[PDB]
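Shown next, in structure tokens, is the structure this report addresses.
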Amino acid sequence: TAXX
Amino acid sequence: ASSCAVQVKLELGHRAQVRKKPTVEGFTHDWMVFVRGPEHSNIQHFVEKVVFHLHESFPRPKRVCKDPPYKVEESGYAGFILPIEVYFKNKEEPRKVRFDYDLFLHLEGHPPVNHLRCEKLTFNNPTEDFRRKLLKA
């Protein structure tokens, strides 16, 4: 998924 | 004029599954992250506590576990680096060890995450108290  | 080298085997890991329905806040994954010993070994003998440092976007981000299981369950929307500190029941250097854990999430339509990361600590010539605590595991 996206990196936060 | 004799040497000692104690070696313990830890397992870090995490599972992460896309939620059937995302929560009201937009969280879309249920994940859990853990620190444990192999084959149900009892690492409490030498592990005081385990600290999971979650991302700042989480409420009460510094989670602490003084007793097994050393796990954190949560729901979320993106991956991040989770610093994990393992504190030993040691009164000598070093008291704890740090691991930067890649807590990643997979997209929907892909099989869920079941990730394992084996780590191996070697302590050289420790104190006898810590030695027997380590060797009772």
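Following Swiss-Prot, chain B shows residues 2-138, kept in their order.
Header entry for method reads X-ray crystallography, 3.0 Å.
Cβ atoms here come from the backbone N, Cα and C positions, even for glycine.
One entry in Swiss-Prot concerns the mutagenesis experiment B:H56 to A. Its note says: Decreased binding to crotonylated histone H3. Decreased binding to acetylated histone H3. Here Swiss-Prot notes a mutagenesis experiment, B:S58 to A, with the remark: Decreased binding to crotonylated histone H3. Decreased binding to acetylated histone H3. Quoting Swiss-Prot on the mutagenesis of B:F59 to A: Strongly decreased binding to crotonylated histone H3. Decreased binding to acetylated histone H3. Quoted from Swiss-Prot, the note attached to the mutagenesis of B:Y78 to W states: Does not affect ability to discriminate between acetylated and crotonylated histone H3. Among the sequence features in Swiss-Prot, the mutagenesis site B:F81 to A is noted as follows: Decreased binding to acetylated histone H3. What Swiss-Prot notes for the published mutagenesis of B:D103 to A is this: Decreased binding to acetylated histone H3.
Overlay of Swiss-Prot annotations on the structure.
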| residue | record | Cβ neighbours (10 Å) |
| --- | --- | --- |
| B:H56 | mutagenesis position | 14 |
| B:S58 | mutagenesis position | 11 |
| B:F59 | mutagenesis position | 15 |
| B:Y78 | mutagenesis position | 17 |
| B:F81 | mutagenesis position | 17 |
| B:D103 | mutagenesis position | 12 |
Rounded inter-Cα distance in Å - B:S58 (mutagenesis position), B:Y78 (mutagenesis position): 11
Rounded to the nearest Å - Cα separation of B:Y78 (mutagenesis position) and B:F59 (mutagenesis position): 11
Against chain A, in sequence order - mutagenesis positions B:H56, B:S58, B:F59, B:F81, B:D103 with Cβ under 8 Å: B:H56, B:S58, B:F81
Which mutagenesis positions sit within 10 Å of B:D103 (mutagenesis position) - Cα, from B:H56, B:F59, B:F81: B:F81
Spatial separation of B:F59 (mutagenesis position) from B:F81 (mutagenesis position) - C-alpha basis, Å: 12
